[PDB]
Amino acid sequence: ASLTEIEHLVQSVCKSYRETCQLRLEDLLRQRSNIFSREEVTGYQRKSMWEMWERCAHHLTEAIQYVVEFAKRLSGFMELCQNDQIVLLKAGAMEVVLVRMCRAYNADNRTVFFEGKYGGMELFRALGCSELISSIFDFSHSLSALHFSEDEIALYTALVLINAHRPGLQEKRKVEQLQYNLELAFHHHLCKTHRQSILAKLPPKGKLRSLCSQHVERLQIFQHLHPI
Ligand SMILES: COc1cc(O)c([C@@H](CC(=O)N2C[C@H](C)C[C@H](C)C2)c2ccc3c(c2)OCO3)c(OC)c1
């Protein structure tokens, strides 16, 4: 791949995420002053766990709805056998979602955008795992601190999916090629922006997995919804 092409490659990945941003960042920050009141909060605590995980998986699956449409318009993607085209899309998409929510994080008050307003980790007390909740908050913090940009998120998420180390792959020497040209397009654009400092500030390779993989286990008992 050449520079004029490595150019456009990066140029496209950022165009996708723009429309598939679920919520416009334009509106994400604008609604910062909209907060659930304590009754609205204690109201969200009244509910039984069964209700939340549904609401969760509802907006979640409605979100992953977008993610795929985003993930589809890439390059080299379609030209992968459907076995390997999916091993990724299945194992990858949650990790991607976890990332994509860092924008929803308002680090100024440690709150998150859930169905119309902003509220903290107490909005989800009823799920009985405050630790994992904060643990995710803590994760989203460590990116809100990196102050990820729209074009940064896109290019990093576009590398979460493309993992040729995911076992169960049969076009391995096909996947690798799409990884490299994405790894390269990533770094070589961080350089032209001089953001290379984050390449060590990046959340561990495995934390992103071991948090989403922990996100599904304590959901596997309540609902098993994997959208294709
Ligand atoms: C900050 O990281 C996350 C990760 C996520 O999975 C979610 C999920 C909800 C979820 O499963 N959780 C799991 C956790 C144990 C308790 C919390 C309710 C967040 C989500 C919700 C609404 C959405 C959405 C995505 O996209 C569109 O609207 C985040 O939203 C809060 C942030």
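All residue numbers given for chain A refer to Swiss-Prot; the residues shown span 265-492 in order.
A Cβ is built for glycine as well, from the same backbone N, Cα and C atoms used for every other residue.
Per Swiss-Prot, the features are as follows:
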type: MUTAGEN; residues: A327 to F; note: Completely abolishes transcriptional activity
type: MUTAGEN; residues: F378 to Q; note: Completely abolishes transcriptional activity
type: MUTAGEN; residues: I397 to N; note: Nearly abolishes transcriptional activity
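Everything Swiss-Prot records as a feature, shown here on the structure.
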| residue | record | CB count, 10 Å |
| --- | --- | --- |
| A327 | mutagenesis position | 17 |
| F378 | mutagenesis position | 17 |
| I397 | mutagenesis position | 18 |
Rounded inter-Cα distance in Å - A327 (mutagenesis position), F378 (mutagenesis position): 12
Alpha-carbon distance [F378 (mutagenesis position); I397 (mutagenesis position)] in Å: 14
